[PDB]
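> Right, I'll just put the structure down here and ask away after.
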Protein chains: 2
Amino acid sequence: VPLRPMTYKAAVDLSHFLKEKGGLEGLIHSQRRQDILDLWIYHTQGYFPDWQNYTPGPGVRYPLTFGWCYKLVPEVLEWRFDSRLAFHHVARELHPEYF
Amino acid sequence: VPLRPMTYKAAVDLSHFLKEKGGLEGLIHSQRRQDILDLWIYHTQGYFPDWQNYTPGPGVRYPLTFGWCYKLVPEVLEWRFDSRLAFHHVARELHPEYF
């Protein structure tokens, strides 16, 4: 599918789709796992795999892409959904440098 | 100045400018007062005066425009600044209908 962009719209439609039809919720996090997810989406939906970044730790890793509603919570981490993320751009609040 | 749009960028630059050089902070709210502010900005900076809407009450009136960081708190209200507004689109969280 046409190489498209990761807009806030996309980030939710997709963020949503992963909850209502999938076991990402809870699933322990690993770089390799993220990559197959990232590579998959990129092929399935078409978004270039470089948007799924989280804040640097320690603690909770808030997504850098507003709209994407999944943070990584406890360094063993899990894919924890959270919809106040679809409205609160936490990661920008904490790390304004990144934006 | 060229009739421009009220983008999140503008909404803060402007939202900021009002704190660091003005007594809007606290000032009791009235429709008429808002209007002279709205009409002024529109002339000064150039933004068509129809962006400064807040949520319907009771209670706190969160701005409908993300970026604009001023809510109306207590029905006598005041122009109360708040920067977690530049990151949290509260009004969309509460009233998803409006968006």
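Residue numbering for chain A follows Swiss-Prot, covering 74-147, 179-203 in order.
Structure determined by X-ray crystallography, 3.0 Å.
Cβ atoms are placed via backbone N, Cα and C, with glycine included.
A:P75 to A appears in Swiss-Prot as a published mutagenesis result, with the remark: Complete loss of binding to HCK SH3 domain and altered viral growth; when associated with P-73. No effect on Nef-induced CD4 down-regulation. In Swiss-Prot, a mutagenesis experiment is listed as A:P147 to A, annotated with the note Complete loss of binding to HCK SH3 domain and altered viral growth. No effect on Nef-induced CD4 down-modulation.
Give me the structural setting of these features: burial, nearby parts and distances.
Contacts of A:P75 (mutagenesis position) defined by a Cβ separation under 8 A and a same-chain sequence distance of 6+ are given as A:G119, in order along the sequence.
Long-range Cβ proximity for A:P147 (mutagenesis position), meaning a same-chain Cβ under 8 A and a gap of 6 or more residues, is found for A:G132, A:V133, A:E179, A:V180, A:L181, A:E182.
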> Before the 31 missing residues sits A:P147, after them A:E179; how far apart are their C-alpha atoms, in Å?
7
